[PDB]
Amino acid sequence: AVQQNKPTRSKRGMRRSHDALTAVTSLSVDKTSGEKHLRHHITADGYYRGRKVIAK
Amino acid sequence: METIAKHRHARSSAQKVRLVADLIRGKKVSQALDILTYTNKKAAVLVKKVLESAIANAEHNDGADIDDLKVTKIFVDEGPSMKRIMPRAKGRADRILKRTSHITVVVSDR
Amino acid sequence: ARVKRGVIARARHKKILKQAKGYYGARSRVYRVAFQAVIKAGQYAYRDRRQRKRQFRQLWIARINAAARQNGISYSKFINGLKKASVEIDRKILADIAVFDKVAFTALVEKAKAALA
Amino acid sequence: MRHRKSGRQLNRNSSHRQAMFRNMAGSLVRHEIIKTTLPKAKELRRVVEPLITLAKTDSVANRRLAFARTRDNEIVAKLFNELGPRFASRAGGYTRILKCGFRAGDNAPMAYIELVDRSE
Amino acid sequence: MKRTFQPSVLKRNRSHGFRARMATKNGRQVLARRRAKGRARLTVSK
RNA sequence: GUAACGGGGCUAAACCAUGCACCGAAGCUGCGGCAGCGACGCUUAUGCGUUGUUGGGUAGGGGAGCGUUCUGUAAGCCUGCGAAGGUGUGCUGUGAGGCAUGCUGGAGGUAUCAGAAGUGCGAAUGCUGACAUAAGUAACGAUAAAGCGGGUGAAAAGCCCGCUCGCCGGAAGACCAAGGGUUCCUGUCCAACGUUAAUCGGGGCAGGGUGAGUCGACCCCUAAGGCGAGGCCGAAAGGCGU
RNA sequence: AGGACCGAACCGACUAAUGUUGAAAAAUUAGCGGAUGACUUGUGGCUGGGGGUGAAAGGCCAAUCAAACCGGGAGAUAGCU
RNA sequence: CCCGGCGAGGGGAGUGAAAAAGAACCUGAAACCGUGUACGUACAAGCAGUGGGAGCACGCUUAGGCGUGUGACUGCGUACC
RNA sequence: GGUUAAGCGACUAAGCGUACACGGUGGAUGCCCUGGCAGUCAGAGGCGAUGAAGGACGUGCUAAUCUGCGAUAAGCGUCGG
Ligand SMILES: [Mg+2]
Ligand SMILES: [Mg+2]
Ligand SMILES: [Mg+2]
Ligand SMILES: [Mg+2]
Ligand SMILES: [Mg+2]
Ligand SMILES: [Mg+2]
Ligand SMILES: [Mg+2]
Ligand SMILES: [Mg+2]
Ligand SMILES: [Mg+2]
Ligand SMILES: [Mg+2]
Ligand SMILES: [Mg+2]
Ligand SMILES: [Mg+2]
Ligand SMILES: [Mg+2]
Ligand SMILES: [Mg+2]
Ligand SMILES: [Mg+2]
Ligand SMILES: [Mg+2]
Ligand SMILES: [Mg+2]
Ligand SMILES: [Mg+2]
Ligand SMILES: [Mg+2]
Ligand SMILES: [Mg+2]
Ligand SMILES: [Mg+2]
Ligand SMILES: [Mg+2]
């Protein structure tokens, strides 16, 4: 089962109208280190909710 | 003024990079850097390197201030396609296209 | 004497594609489709050069009928009355008067009614 | 349907899952903190925490059960001689999952899972 | 699947080698044709 | 699926008769324009003065042209004060077209009247290249299976180290022949190749590495068979054979 | 003893499923037949295209076979498309 | 010099008449793919045009209105070979 | 002026279209010629057991390839320029 007609660049764009990525709405800010991090994840410098949880 | 950074012949289809590029079009560069930092795409890494290169071009070549810069232009063009053979069943060959893209990021304060 | 036919072929395709602007999709960018669409546009343009005269006469007749019925007479009896009164005003002018000079159109309707009476 | 069912398949057959969580429980016991994938850490809770609970009582039979479940005598020793006493008064919840982002090679969602008292 | 090319250097040289071609009138014609066409490798001879 | 008025609707908005209106085509008329063929008087390179009339068209016949490359005209003319080509725009002709000019371009172009053709593309499941589409879809090649810690790294699910786990174990281990031919080892690099990432590699690059009286080959010897002095045979080529 | 029997290697290929842009231009998996013989296999050799070879299917003769392949006559011819 | 991995790629600087001549290099067309702007488009059925045509946008103009772009709505309209 | 009611109603663009601007891809076009093509005139019409045609290997300050050359090896002697 293959197309009988070449679908248009318009239908291609129409189908891709749902492909847009969602940006992360907002980053959270660690209360201790003040550096931005993904919500409920550890900071890239090992903090989490103001506590240092890992030494990396 | 406007400062450009290009990553030409990036190894990724422009369609994939364009998702990320649309994600940070028109944003302030700090906000764009955050968005790219948390966007789980290979294209986000490439676009982030281009954006950081653009910011450094602006601050160094054009004496801009990072806090003023916005991503005023972030198109992704198609670059040349590398052409490769995928052997398929029954002796058939397909040619796959390893599509490259050119990423252009323009930052400016205006 | 070999002739490279690239320049003239480019020019012909460009002529057609310049005529094909505004057309949807391949019709405005793909020469095969564009040429078909340009030809069909030409046949429509001819056929409709004809169709325009009758569409506009149709519009005028409808407007005259409307105005004449505002003056208590059908279009048919109005046109017959105008002929019997020897008034030779086109449907175009009659409709234009019906819209823009309702008093003069009323006068025309009286003239036709006198002719018919 | 999987109404009310528990336990993640994790795209492994059962004996692979059991082997993997035995190894992962041993890793967590001996290192007290391990990076793994978030679903794997959430399932690892359900194996490690019962091992610690079991080790809160030090009998020969309980060391035998622990050894059956861990197959590592160093892990059993650390469970009964350190972890059991370290969690003697803690009513469950011996681990902590800390989401730590996404693994580069496959974008996998990653978490740290640690013993709760790993600080001291 | 056994495939049709089962290499053997000895059989290759005996069937298409330089000496085999020089052995007959038609082999020498093959060589003459290949020289005239200018081929870098006249024969299978490695 | 109403589905036997095109529909709505209609008791006329049906039917019959009569009558006058009107609508209605690219028919006809009007106005403007072009062309063909006639007939007329002045004549000519026919202009016209007019004047009738004709002008749907496939196969096809006839007539007249546009434009492209090349030759002459041309050691001329245009051209770095910007050629060709490209891309716009404007104007222009009945058309093929033509002219001008903005931008690009950066060195060629070429009137006129002749001359010659690889002289005009949308089709030929045409040919070559490029690029789409399906679509970021299928798939990523045995369902032996991974987990974690440490290292290195810009980055590690995949590399290195470690500890577990699993799988083969008349093999999925080991040594070879054949075949390949540097894939070997070390260093280094990660564009491309690796169906992912790769710091890794049978990838790139460089350097290194193959040591024989006894292993093998060569060699001595013969099989099948080949070739074959002479020879026999065969137009020739050559066949057969001592 | 045996073209004996059961059954691995080895040789095959009866059934089914899968696969059919395959992992694969004939395989995989589960079964299946032969398995001291008219067996099987390595290496080399010989047979050449109206020819070979064939426990015979027009089978096979380099994924090609009611006349191989390559080159040539050759721009065969094509009242057909 | 700068970003970047002592990358790739790029931004400056400089060379040059020219670097949008930078080696993926004269000219750089088309398909094809984007970014920006203008207009339209989420109650509307079909070769996608054509005839009519509102509205908007822009550019001219000394008004006056013309150019342009778009094109709601509407009559007609089933590609080419 | 306020409320209610009724009627009408712009502003949305996930995307998409058309136009335009600017790009990308691509490599057409034009321009170019140390390559071909066809000849004319004229030479020469052979090379080889004094080892040919064609090659293999080697040969440099040389890693490769090409050209040359041949262990006297990008060359040696001599005669001339
Ligand atoms: Mg194959
Ligand atoms: Mg899975
Ligand atoms: Mg009419
Ligand atoms: Mg006619
Ligand atoms: Mg020219
Ligand atoms: Mg045609
Ligand atoms: Mg699909
Ligand atoms: Mg899938
Ligand atoms: Mg695999
Ligand atoms: Mg690790
Ligand atoms: Mg190699
Ligand atoms: Mg190795
Ligand atoms: Mg890769
Ligand atoms: Mg290697
Ligand atoms: Mg010795
Ligand atoms: Mg003899
Ligand atoms: Mg038997
Ligand atoms: Mg058989
Ligand atoms: Mg089987
Ligand atoms: Mg039996
Ligand atoms: Mg025959
Ligand atoms: Mg033919």
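Quick check of the header: electron microscopy, 2.4 Å.
A Cβ is built for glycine as well, from the same backbone N, Cα and C atoms used for every other residue.
Looking at Swiss-Prot, you'll find the natural variant B:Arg8 to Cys noted as follows: In strain: SK1048; decreases translational rate, tRNA binding and subunit association at 44 degrees Celsius; does not alter 23S rRNA or uL4 interactions; not erythromycin resistant. Annotation comment: Swiss-Prot describes B:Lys90 as L-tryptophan binding site, evidence class experimental evidence. The annotation that Swiss-Prot gives for the mutagenesis experiment B:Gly91 to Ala, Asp or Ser reads: Abolishes translation elongation arrest of SecM. Looking at Swiss-Prot, you'll find the mutagenesis B:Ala93 to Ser, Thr or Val noted as follows: Abolishes translation elongation arrest of SecM.
Positions of the features from Swiss-Prot, shown on the structure.
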{"residue": "B:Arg8", "record": "variant position", "contacts (Cβ under 8 Å, 6+ apart)": "B:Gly79, B:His102, B:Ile103"}
{"residue": "B:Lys90", "record": "L-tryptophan binding site", "contacts (Cβ under 8 Å, 6+ apart)": "none"}
{"residue": "B:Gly91", "record": "mutagenesis position", "contacts (Cβ under 8 Å, 6+ apart)": "none"}
{"residue": "B:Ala93", "record": "mutagenesis position", "contacts (Cβ under 8 Å, 6+ apart)": "B:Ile85, B:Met86, B:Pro87"}
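For chain D, the nearby recorded positions by a Cβ gap under 8 A number none, drawn from B:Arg8, B:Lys90, B:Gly91, B:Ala93. In the three-state DSSP assignment, the secondary structure recorded for B:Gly91 (mutagenesis position) is helix.
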